[PDB]
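The structure follows.
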Amino acid sequence: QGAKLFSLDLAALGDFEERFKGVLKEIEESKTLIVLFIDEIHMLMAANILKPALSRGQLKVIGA
Amino acid sequence: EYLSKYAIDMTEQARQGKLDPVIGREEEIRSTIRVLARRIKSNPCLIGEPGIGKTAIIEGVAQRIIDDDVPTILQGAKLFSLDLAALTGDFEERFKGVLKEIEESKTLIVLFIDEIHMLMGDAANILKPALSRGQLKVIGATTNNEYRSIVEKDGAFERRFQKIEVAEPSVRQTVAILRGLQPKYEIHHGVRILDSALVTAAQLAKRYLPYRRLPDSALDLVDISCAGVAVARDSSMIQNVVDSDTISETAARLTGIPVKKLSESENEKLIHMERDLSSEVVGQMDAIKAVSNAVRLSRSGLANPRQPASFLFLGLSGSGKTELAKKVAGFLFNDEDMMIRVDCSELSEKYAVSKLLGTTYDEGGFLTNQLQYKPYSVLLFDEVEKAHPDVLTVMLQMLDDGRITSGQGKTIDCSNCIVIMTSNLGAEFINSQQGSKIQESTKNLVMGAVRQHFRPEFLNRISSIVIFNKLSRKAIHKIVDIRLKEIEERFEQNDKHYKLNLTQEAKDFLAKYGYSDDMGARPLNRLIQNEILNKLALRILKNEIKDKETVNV
Ligand SMILES: Nc1ncnc2c1ncn2[C@@H]1O[C@H](COP(=O)(O)OP(=O)(O)NP(=O)(O)O)[C@@H](O)[C@H]1O
């Protein structure tokens, strides 16, 4: 319930990606108050995508 | 006539006896004297930590001067002490003509300049030609830092100069030089000092004081303490003074728990620390012993005075491992800030700043700066081998000695600090411990695994390395029940006044569901909020279920 939809359509455009990593706190700010959905981009990211926030045990995401 | 202007002879004050007697330095002095006696490179210098008693030597110098402990050649010489400042015309001139005066003045003194030794922009040669005169006996010093930058550029600076170690005592002799205090410094503010109030301030300020210097930091608090014992006494019969009051009390100023400062120092702490760990985490009796059992070894000087306390931990974050030291530190250093974070994700090359560096904003780094900030510390290493060859090599000094040069090249003691490695190197082998191996074989499997990423020096200098292995629900529910304990003791105490209920649901859920095998109850740790704290507070926050009430799912 308390979660809502976020879906990151990745536009990456110094590392310009860590933004995508910094937001992992911004949702962690909300404290799983949303969900993430990524569509066909699932690949090695920087480095690997995602998890350290999910791998923190947290972070419901809609994978695809 | 500019003689006395910023140049104030303190051999005056030494002839006046204004200056402050201390012990032993003749060693540096006689040399630094003998240095001052050198045609070739005249100028003795102390290179390193400020506040280490530089002109205190000059005192002794001036003392040896006025005592005629000043040796033959230079007995004529004395020291005008410069006062480094002026008003802008500009400054240099005033600071120059003197230079002429004094060598002209025929060596009745020498000059000491302390840490302020200038790379000027308009550098040109400031005092340097005067210094360069083949004449003009002077005394400079600085920390290593400027000594790094400025004096190494020429290096015929040394052709004038001589470096000498800024003399930092032993504690015992610091204690001893402050043991000479007890008959004398008992009565400064008009009391007596016990053997109790005597050595500990050191032992404390050593162990407990972040900043100041061995006799300095030690001698500091006791008069900082006298707010009570000097003023409230004559404001009643206290003659002798005691450690705690003088110290631990006045030590508890910063934090507290003088009992842990006092009633137990390291002695019992260890003695039961095993279960004390087990208190925080049941399970992993291995490291419950080992690291503990080990780090017990860490102290007492079984081995190198210079020597770190070092471990890799293995398991699933949210196994309590990353915590674990925070107990230990809280258990030992009575803090969780002792724990300090080294992200091996972050590590490639450029980190050499982020610890600390000789600054070229590229400025003071952090991590070493943090122990430099936090002289008692615990160092956590975030999936170690994920770091580059960058740190692991500097980790040698960490592997070494329990002491660390900052990136400006300033050593700080980790033999009083902790360093702890994280890695997944047995993750699959955690999965082997999920099959619950003879841990040896799988630790061997790990050992080989961990063996790979590192030169043995890395591998060898570790105090040891331990797995935090498969965690039976035994621990879980306990840990959970411990996990239970943390929030309730935050709140019913003050906030929530809260009496509690537990369905076995949650009791089972949190253990069963809330705990993840792989990702742990680590999320459940957050979930414990969510399905419980978040849930039941939300249940209660209405208040219709009253304060101190409880409803579990
Ligand atoms: N076996 C355990 N004993 C005690 N606390 C545990 C245990 N397993 C997980 N925890 C909790 O999980 C955290 C500690 O997990 P730990 O194994 O130290 O790795 P961690 O890095 O701290 N988890 P995290 O820091 O979010 O990655 C703390 O919140 C503990 O309360």
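Here chain B follows Swiss-Prot, giving residues 165-252, 259-291, 296-409, 535-659, 665-857 in order.
When the header is checked for method, it gives electron microscopy, 5.6 Å.
The backbone N, Cα and C atoms fix where each Cβ goes, and this holds for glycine too.
Annotation of the mutagenesis experiment B:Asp184 to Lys, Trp or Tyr in Swiss-Prot: Impairs prion propagation. The ATP 1 binding site annotation in Swiss-Prot covers B:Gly212, B:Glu213, B:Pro214, B:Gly215, B:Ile216, B:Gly217, B:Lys218, B:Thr219. Under the heading of mutagenesis, Swiss-Prot lists B:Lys218 to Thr and annotates it as follows: Abolishes substrate binding. Unable to confer thermotolerance. Reduces ATP hydrolysis by 98%; when associated with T-315. Completely abolishes ATPase activity; when associated with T-620. According to Swiss-Prot, the mutagenesis experiment B:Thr317 to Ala carries the following note: Reduces rate of ATP hydrolysis at NBD1 nearly 10-fold. No effect on oligomerization. Taken from Swiss-Prot, the feature ATP 2 binding site applies to B:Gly614, B:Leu615, B:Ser616, B:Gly617, B:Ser618, B:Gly619, B:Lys620, B:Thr621, supported by sequence analysis. For the published mutagenesis B:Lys620 to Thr, Swiss-Prot gives the following note: Impairs oligomerization at low protein concentrations. Reduces ATP hydrolysis rate. Unable to confer thermotolerance. Completely abolishes ATPase activity; when associated with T-218. Listed in Swiss-Prot is the mutagenesis experiment B:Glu687 to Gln, annotated as follows: In HSP104(TRAP); completely abolishes ATP hydrolysis, but does not affect nucleotide binding, thus keeping HSP104 in an ATP-bound state; when associated with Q-285. Experimental mutagenesis is annotated in Swiss-Prot for B:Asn728 to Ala, with the remark: Almost completely abolishes ATP hydrolysis at NBD2, but does not affect nucleotide binding, thus keeping NBD2 in an ATP-bound state. Reduces stimulation of ATP hydrolysis upon substrate binding. According to Swiss-Prot, the mutagenesis experiment B:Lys778 to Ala carries the annotation: In NLS17KA; fails to concentrate in the nucleus; when associated with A-782 and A-789.
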Report, as a single number, how many Cβ atoms besides its own are within 10 Å of the Cβ of B:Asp184 (mutagenesis position).
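Summing over all protein chains shown, B:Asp184 (mutagenesis position) has 12 other Cβ atoms within 10 Å.
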Beyond the listed site residues B:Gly614, B:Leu615, B:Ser616, B:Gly617, B:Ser618, B:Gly619, B:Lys620, B:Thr621, identify every same-chain residue whose Cβ lies within 8 Å of the center of their Cβ atoms for the ATP 2 site.
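These residues sit around the ATP 2 site: B:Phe612, B:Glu622, B:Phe772, B:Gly824, B:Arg826.
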For chain A, give the subset of the binding-site residues B:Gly217, B:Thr219, B:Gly617, B:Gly619 whose C-beta is less than 8 angstroms from one of that chain's C-beta atoms, in sequence order, otherwise 'none'.
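It is B:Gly617, listed by sequence.
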Show me the subset of B:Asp184, B:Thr317, B:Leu615, B:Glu687 whose Cα is within 10 Å of B:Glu213 (ATP 1 binding site); these are the recorded positions I mean.
B:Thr317
Give me the Cα-Cα distance between B:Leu615 (ATP 2 binding site) and B:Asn728 (mutagenesis position), rounded to a whole Å.
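With the alpha carbons as reference points, the distance is 8 Å.
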Around the ATP 1 site formed by B:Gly212, B:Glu213, B:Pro214, B:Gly215, B:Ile216, B:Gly217, B:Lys218, B:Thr219, which additional residues qualify by having Cβ within 8 Å of the site's Cβ center?
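After dropping the recorded site residues, what remains is B:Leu210, B:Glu285, B:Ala315, B:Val340, B:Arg387.
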Tell me the Cβ neighbour count for B:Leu615 (ATP 2 binding site), meaning other Cβ atoms within 10 Å of its Cβ, over all protein chains shown.
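So the Cβ neighbour count for B:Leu615 (ATP 2 binding site) comes to 21.
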Sort the recorded positions B:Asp184, B:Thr317, B:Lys620, B:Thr621, B:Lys778 by C-alpha distance from B:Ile216 (ATP 1 binding site) and give me just the closest.
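Spatially nearest to B:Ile216 (ATP 1 binding site) by Cα position is B:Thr317.
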Using CB under 6 Å from any atom of ligand 1, narrow the recorded positions B:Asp184, B:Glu213, B:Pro214, B:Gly215, B:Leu615, B:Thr621 to the ones that qualify.
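Near the molecule: B:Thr621.
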Write down the Cα-Cα distance for B:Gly614 (ATP 2 binding site) and B:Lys778 (mutagenesis position), rounded and given in Å.
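Their Cα atoms are separated by 17 Å.
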Nearest of the recorded positions to B:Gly617 (ATP 2 binding site) by CA-CA distance, picking from B:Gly212, B:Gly215, B:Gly217, B:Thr219, B:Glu687?
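For B:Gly617 (ATP 2 binding site), the spatially nearest of the recorded positions is B:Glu687.
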Out of B:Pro214, B:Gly614, which has the highest number of nearby Cβ atoms, where nearby means within 10 Å of its Cβ, if these are the binding-site residues?
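Highest number of other Cβ atoms within 10 Å: B:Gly614.
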So which recorded positions are near B:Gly614 (ATP 2 binding site), with CA atoms within 10 Å, out of B:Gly217, B:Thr317, B:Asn728?
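Passing the 10 Å Cα cut: B:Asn728.
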